[PDB]
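> Below: one structure in structure tokens.
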Amino acid sequence: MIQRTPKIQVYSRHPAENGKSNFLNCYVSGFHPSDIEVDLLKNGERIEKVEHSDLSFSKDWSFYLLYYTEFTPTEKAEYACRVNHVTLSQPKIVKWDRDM
């Protein structure tokens, strides 16, 4: 058996084919086993519609999730990524930095 803690990155991107739109991303990488819970939060509340959830795995057994959705942020709300996994004794909450 092997278990590996997920790396968690939270960042924003504009797709080049539609640059006025902005997307909040959570890249959860390198984890094992694949069982996992991942949500985007706004002011601490789950974002219910997340348009994209893409899972893959590498040669060593090691899973990768890109979890993302269109959003329109502004100086007001706080956004974060919440992850729970067997390797994490508490849910990990990673805040979105608006410069990322």
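Heads up, residue numbers simply count up from 1 along the chain you see.
Heads up, header says this was done by X-ray crystallography, 1.4 Å.
Note that Cβ sites are derived from N, Cα and C of the backbone, with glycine treated the same way.
Feature list, courtesy of Swiss-Prot:
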MUTAGEN   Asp60 to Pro (Swiss-Prot position 79)  Increases tendency towards amyloid formation
MUTAGEN   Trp61 to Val (Swiss-Prot position 80)  Increases tendency towards amyloid formation
MUTAGEN   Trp61 to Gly (Swiss-Prot position 80)  Decreases tendency towards amyloid formation
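I'd like to know what surrounds each of these features in this structure.
All protein chains shown were included, and the count of other CB atoms within 10 Å of the CB of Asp60 (mutagenesis position) stands at 9.
Long-range Cβ neighbours of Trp61 (mutagenesis position) (same chain, at least 6 residues apart, Cβ-Cβ under 8 Å): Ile2, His32. Under DSSP, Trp61 (mutagenesis position) is assigned to coil, being neither helix nor strand in the three-state scheme.
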